[PDB]
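Enquirer: Quick one: the structure is below, and I'll ask about it shortly.
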Amino acid sequence: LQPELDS
Amino acid sequence: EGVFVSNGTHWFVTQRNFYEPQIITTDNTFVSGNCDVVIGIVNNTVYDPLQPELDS
Amino acid sequence: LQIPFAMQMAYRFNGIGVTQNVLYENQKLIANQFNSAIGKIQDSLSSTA
Ligand SMILES: *[C@@H]1O[C@H](CO)[C@@H](O[C@@H]2O[C@H](CO)[C@@H](O)[C@H](O)[C@H]2NC(C)=O)[C@H](O)[C@H]1NC(C)=O
Ligand SMILES: *[C@@H]1O[C@H](CO)[C@@H](O[C@@H]2O[C@H](CO)[C@@H](O)[C@H](O)[C@H]2NC(C)=O)[C@H](O)[C@H]1NC(C)=O
Ligand SMILES: *[C@@H]1O[C@H](CO)[C@@H](O)[C@H](O)[C@H]1NC(C)=O
């Protein structure tokens, strides 16, 4: 989930 | 995992054969139906890991 | 260890690979099938030695 944390 | 239990103040999930309570979450529980159908159902929170992190 | 009987059957359903909510959503119907099948055994045994 960490690489998705742009938002 | 196993079984819902309460110590009289808090609800936990635990494994069936060795008492080891954990908090109730979207990850150790799954949904079916709605609250009207089940016999002997009770009310509690179920914690979500995701939202409080994705808020920041 | 004491355990409520509608919980014991939910674990026995889980043991045959049927998801335990399949019991709770149908508990009264399941109990009526069990009670009816018990009834048929009295009749069956009463019919012939
Ligand atoms: C039921 O279990 C919970 C968690 O172990 C207990 O809640 C804690 O209670 C102590 C005081 O006794 C507090 O200092 C903690 O902050 C509480 N933790 C939480 C997460 O609320 C509760 O006391 C237990 N109840 C009984 C009757 O044993
Ligand atoms: C669980 O929580 C719900 C509300 O989230 C409770 O439902 C209400 O209960 C009262 C009294 O039975 C009814 O008048 C309301 O119409 C109910 N509202 C809804 C939306 O159904 C429920 O009683 C709680 N159950 C327990 C065992 O605490
Ligand atoms: C358990 O029995 C009590 C009466 O002793 C009754 O009030 C209660 O509703 C029953 N609960 C369940 C889940 O069967």
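Numbers in chain B track Swiss-Prot; the residues on display, in order, are 1092-1147.
Heads up, header says this was done by electron microscopy, 3.5 Å.
Backbone N, Cα and C atoms are what each Cβ position is placed from, and that goes for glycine too.
Natural sequence variation is annotated in Swiss-Prot for B:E1092 to K, with the remark: In strain: Theta/P.3. Annotation of the natural variant B:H1101 to Y in Swiss-Prot: In strain: Theta/P.3; the original residue is retained in the structure shown. B:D1118 to H appears in Swiss-Prot as a natural variant; the accompanying note says: In strain: Alpha/B.1.1.7.
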Enquirer: Can you check what DSSP calls B:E1092 (variant position), collapsed to helix, strand or coil?
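Expert: Note: B:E1092 (variant position) is coil by DSSP, not helix or strand.
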Enquirer: Distance between B:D1118 (variant position) and B:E1092 (variant position) at the Cα atoms, whole Å?
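Expert: Pair distance, Cα basis, whole Å: 10 Å.
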Enquirer: Determine the variant positions, out of B:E1092, B:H1101, B:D1118, lying near ligand 1 in the sense that the CB is under 6 Å from one of its atoms, and give them in sequence order.
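Expert: Passing the 6 Å Cβ check against ligand 1: B:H1101.
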Enquirer: Hey, what's the Cβ neighbour count for B:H1101 (variant position) at 10 Å?
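Expert: I count 11 other Cβ atoms within 10 Å of it.
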Enquirer: Please report the distance from the Cα of B:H1101 (variant position) to the Cα of B:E1092 (variant position), rounded to the nearest angstrom.
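Expert: Pair distance, Cα basis, whole Å: 18 Å.
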